[PDB]
Amino acid sequence: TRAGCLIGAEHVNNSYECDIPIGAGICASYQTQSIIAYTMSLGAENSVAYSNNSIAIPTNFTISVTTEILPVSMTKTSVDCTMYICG
Amino acid sequence: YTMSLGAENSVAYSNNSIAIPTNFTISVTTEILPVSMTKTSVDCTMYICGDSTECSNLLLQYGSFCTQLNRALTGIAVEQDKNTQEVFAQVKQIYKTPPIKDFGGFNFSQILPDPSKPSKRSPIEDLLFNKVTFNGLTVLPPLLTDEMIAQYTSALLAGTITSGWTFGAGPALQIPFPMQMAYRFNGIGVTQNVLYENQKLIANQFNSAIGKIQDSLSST
Amino acid sequence: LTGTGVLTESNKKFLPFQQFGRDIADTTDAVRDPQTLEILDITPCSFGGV
Amino acid sequence: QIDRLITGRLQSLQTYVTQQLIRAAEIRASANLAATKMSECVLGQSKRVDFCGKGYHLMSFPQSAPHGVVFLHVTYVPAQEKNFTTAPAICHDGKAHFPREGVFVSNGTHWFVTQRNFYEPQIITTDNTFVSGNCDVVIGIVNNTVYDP
Amino acid sequence: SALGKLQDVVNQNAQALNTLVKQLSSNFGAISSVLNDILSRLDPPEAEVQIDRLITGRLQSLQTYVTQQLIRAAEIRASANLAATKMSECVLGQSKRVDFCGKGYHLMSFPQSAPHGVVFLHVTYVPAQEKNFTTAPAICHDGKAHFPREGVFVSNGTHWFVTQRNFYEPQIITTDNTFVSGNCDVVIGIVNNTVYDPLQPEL
Ligand SMILES: *[C@@H]1O[C@H](CO)[C@@H](O[C@@H]2O[C@H](CO)[C@@H](O)[C@H](O)[C@H]2NC(C)=O)[C@H](O)[C@H]1NC(C)=O
Ligand SMILES: *[C@@H]1O[C@H](CO)[C@@H](O[C@@H]2O[C@H](CO)[C@@H](O)[C@H](O)[C@H]2NC(C)=O)[C@H](O)[C@H]1NC(C)=O
Ligand SMILES: *[C@@H]1O[C@H](CO)[C@@H](O[C@@H]2O[C@H](CO)[C@@H](O)[C@H](O)[C@H]2NC(C)=O)[C@H](O)[C@H]1NC(C)=O
Ligand SMILES: *[C@@H]1O[C@H](CO)[C@@H](O[C@@H]2O[C@H](CO)[C@@H](O)[C@H](O)[C@H]2NC(C)=O)[C@H](O)[C@H]1NC(C)=O
Ligand SMILES: *[C@@H]1O[C@H](CO)[C@@H](O[C@@H]2O[C@H](CO)[C@@H](O)[C@H](O)[C@H]2NC(C)=O)[C@H](O)[C@H]1NC(C)=O
Ligand SMILES: *[C@@H]1O[C@H](CO)[C@@H](O[C@@H]2O[C@H](CO)[C@@H](O)[C@H](O)[C@H]2NC(C)=O)[C@H](O)[C@H]1NC(C)=O
Ligand SMILES: *[C@@H]1O[C@H](CO)[C@@H](O)[C@H](O)[C@H]1NC(C)=O
Ligand SMILES: *[C@@H]1O[C@H](CO)[C@@H](O)[C@H](O)[C@H]1NC(C)=O
Ligand SMILES: *[C@@H]1O[C@H](CO)[C@@H](O)[C@H](O)[C@H]1NC(C)=O
Ligand SMILES: *[C@@H]1O[C@H](CO)[C@@H](O)[C@H](O)[C@H]1NC(C)=O
Ligand SMILES: *[C@@H]1O[C@H](CO)[C@@H](O)[C@H](O)[C@H]1NC(C)=O
Ligand SMILES: *[C@@H]1O[C@H](CO)[C@@H](O)[C@H](O)[C@H]1NC(C)=O
């Protein structure tokens, strides 16, 4: 492939969502048994039924709670160079 | 010369006078942002000593210096895929437009992918593509190729055109394009009746505004 | 002129007095053989991460 | 002599990596901005001024470009306007009427209520206004007739 | 592993620190990595050379460390600024920014303490079951074009209703739910219906 020479993985013509990325559109995964190589899928195909007079309106809803994790600070560390360099 | 900051334009202010627009135009502007850069990665050992054993043995006296440099570059290369995915892979599904591009007079032919080409990019994307161009180092490929970025873009465009903003906050829900626009007008304080009364004009101003994009990108 | 790499013949043309070629990066990429007046390209030995 | 070349080459490599790393942060910041612009202006309608083009944002369309993203921002831009006189309120019968939406304006002989970003006069009626306070408080209040449907 | 962003910053700084101290074991071309084995074995003018090799090497190592920490600190600053923004906009208020605080329509969020960071629980409204309806941009009544005051006109196949855009809760189309602008000959796709006037049966 373009990323390099991949040895031990079986290349297939079936696309899957990416699991272990290799590069240049190629990903690998473990199927159940062997490791396979494939061109990654970017998502399921979904054509909306577009029409000049058709609208879809939700009749129900759900409350979804998602978790976002952000770092705020790093270790407040320092070193005295005159001890580190010398001793 | 001393530069001008801009033309002088006083405002006809008065405590009992207001100006109100009587007409409008649809303006399309182009904003360009970098997302990623080449995933260049150079092996410190080869860069400094090549295949020389006598040199490599002295390079080792510097401990982890080469390890640190190799790791820093690896990290830089990795976040380039993160940057690309964070920007383009914002859609869970791949959306496509219908066979019949009837959007109420709104022409997206320079926005949507050209199906006749080996690389399915829009007339504008094709132009953008064309306009911008050993010693131990190598260059790694991106995870997402131009073809995959183009597909993500197509999905986002198809979603925007046939569903509106709903696909970005739940399931995609179809809506007539001119009706979507009416909501977008209402969203800026312009009563939705304005769009319908002027739908022909708006579609024409839009279509011209887009054609001008391809021309100004090519020209400058 | 020394180095390590792969020697291949190439369709490159040097002037009669030029002994070797050099790239934009000051890297030698071709040499005129001292006995046979023909030009050989030089490519690096393939390498990469595993 | 080899040690000297190692120091020089290691140092030039450190310079490269450091500058490359600083620039990487700049590209990352741009990518983060691009991601925000897409999620707010492509997957929604931004209310942020000049976030996605000059004018009132309607929509945008992303286009792929080598090493980046190009956004086509579609905005509503007011065009040719007119001078109208205005009043903060209208006095009908001892009561101060304010527009529910829009502004009260006059063409020199008649008062109308209209939306702010597009001139489209409406008859001032009790369904276009609301009442708050009497006619003796508002500065600049004018006398007109409010129509009861 | 979901909480990986905080673990990665903890490990990355810990690793940088460990890397720094391990450089004390390098000799950088010196006769010894141990300062005492230079001073005690070599005559002063010779010791002064080997010691400079260790000083230069260790100083360069420390400069590298500080530079990497300084760049990394900038990355953390950016994250902290984003976190501060999300808290002030999504915890102390209700964001109107799409995907700023979770996928879906933001309702609210709750901050949670975390080691060296913050975790936000974003509560969002996400539309679920949906149906297609026939729609129209306007309804034609007595030669006048009626537009929904706030909502969309839809049909279930036999009757037209005005429905709020984000939830299928249909209502009878009345003069209160609609406004009139222009006649029926301008709007493209206008349909014929009857607009109810609540006054009529009471007049
Ligand atoms: C959408 O716009 C494109 C132009 O950008 C139209 O394509 C042109 O059609 C005319 C015929 O009317 C040809 O002479 C031009 O050569 C075409 N130009 C290009 C670039 O193809 C297209 O027909 C429009 N679509 C609709 C439905 O009107
Ligand atoms: C509002 O402005 C538009 C243009 O932005 C006007 O439409 C143009 O009118 C001229 C005639 O004066 C024509 O030659 C152009 O071809 C029209 N352009 C388009 C896109 O239709 C429109 O008439 C103006 N309306 C009002 C009320 O002033
Ligand atoms: C202000 O607007 C009113 C209409 O809303 C103008 O009055 C009309 O003028 C037309 C002639 O152009 C007549 O045919 C109508 O019968 C008039 N209507 C009324 C109620 O008088 C009025 O002239 C405008 N004033 C100014 C200064 O332009
Ligand atoms: C609006 O109409 C009222 C009458 O309803 C005007 O009030 C009069 O103002 C004059 C001048 O101060 C007094 O002498 C009268 O006694 C007031 N009439 C009443 C019934 O109190 C008011 O001035 C008018 N406003 C404008 C701007 O014309
Ligand atoms: C559209 O909605 C109307 C109600 O607003 C439906 O009409 C009613 O149908 C029920 C049975 O489900 C009857 O018991 C009522 O008496 C009907 N009311 C009226 C005024 O007719 C109508 O059937 C729905 N149409 C479709 C295609 O679902
Ligand atoms: C809505 O109903 C009106 C009648 O109330 C329809 O108007 C007719 O339009 C045709 C075509 O131009 C004329 O030949 C008829 O004379 C009109 N009728 C009347 C009484 O004037 C209108 O076409 C209908 N619209 C829709 C979308 O159904
Ligand atoms: C997979 O695709 C290749 C072409 O890239 C084709 O030659 C091969 O026969 C295909 N294999 C199967 C099982 O379809
Ligand atoms: C060197 O000698 C060989 C014959 O053995 C001859 O073919 C070749 O051309 C000579 N090269 C030069 C540069 O004289
Ligand atoms: C409003 O009146 C001023 C003069 O007081 C004039 O300069 C300005 O151009 C007028 N604006 C419009 C929109 O007519
Ligand atoms: C505007 O100022 C004039 C004085 O020049 C004053 O007579 C008038 O009442 C004021 N109108 C408003 C609305 O403030
Ligand atoms: C919309 O209509 C199409 C048929 O044209 C149907 O396949 C699709 O499931 C409908 N959408 C919904 C939400 O029912
Ligand atoms: C919708 O498309 C149909 C053709 O399938 C056409 O007859 C009808 O007039 C169109 N309606 C609108 C509002 O464009």
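By the numbers in Swiss-Prot, the shown part of chain A spans 645-676, 690-744.
Header lists the method as electron microscopy, 3.1 Å.
Note: Cβ is positioned from N, Cα and C throughout, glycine not excepted.
Here the residue is the original one, while Swiss-Prot reports the natural variant A:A653 to V with the comment In strain: 19B/501Y. Swiss-Prot lists A:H655 to Y among its natural variants, and the accompanying note reads: In strain: Gamma/P.1, 19B/501T, 19B/501Y, Omicron/BA.1, Omicron/BA.2, Omicron/BA.2.12.1, Omicron/BA.2.75, Omicron/BA.4, Omicron/BA.5, Omicron/BQ.1.1, Omicron/XBB.1.5, Omicron/EG.5.1. Mutagenesis annotation in Swiss-Prot: A:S673 to A, described as No effect on O-glycosylation by host GALNT1; the structure shown retains the original residue. The mutagenesis experiment A:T676 to A is recorded by Swiss-Prot, whose note states: Partial loss of O-glycosylation by host GALNT1. For the natural variant A:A701 to V, the note given by Swiss-Prot reads: In strain: Beta/B.1.351, Iota/B.1.526. For A:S704 to L, Swiss-Prot lists a natural variant annotated as follows: In strain: Omicron/BA.2.12.1. Here Swiss-Prot describes A:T716 to I as a natural variant; the accompanying note says: In strain: Alpha/B.1.1.7.
Contacting chain C by the Cβ rule (under 8 Å between Cβ atoms), the recorded positions A:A653, A:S673, A:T676, A:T716 reduce to an empty set. Using CA atoms as reference points, the recorded positions A:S673, A:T676, A:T716 were checked against A:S704 (variant position), and the closest is A:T716. Comparing A:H655 (variant position) with A:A701 (variant position), their Cα atoms are 21 Å apart once rounded.
Proximity to chain E (Cβ-Cβ under 8 A) holds for A:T716 out of the recorded positions A:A653, A:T676, A:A701, A:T716. With respect to A:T676 (mutagenesis position), the closest of these variant positions in Cα terms is A:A653, chosen from A:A653, A:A701, A:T716. Among the recorded positions A:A653, A:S673, A:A701, the residue whose Cα lies closest in space to that of A:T716 (variant position) is A:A701.
Checking the recorded positions A:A653, A:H655, A:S673, A:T676, A:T716 against chain B with a Cβ-Cβ cut-off under 8 Å leaves no residue at all.
A gap of 9 Å separates the Cα atoms of A:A653 (variant position) and A:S673 (mutagenesis position). Sequence-distant contacts (6 or more apart, same chain, Cβ under 8 Å) of A:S673 (mutagenesis position) comprise A:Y660, A:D663, A:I664, A:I692, A:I693, A:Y695.
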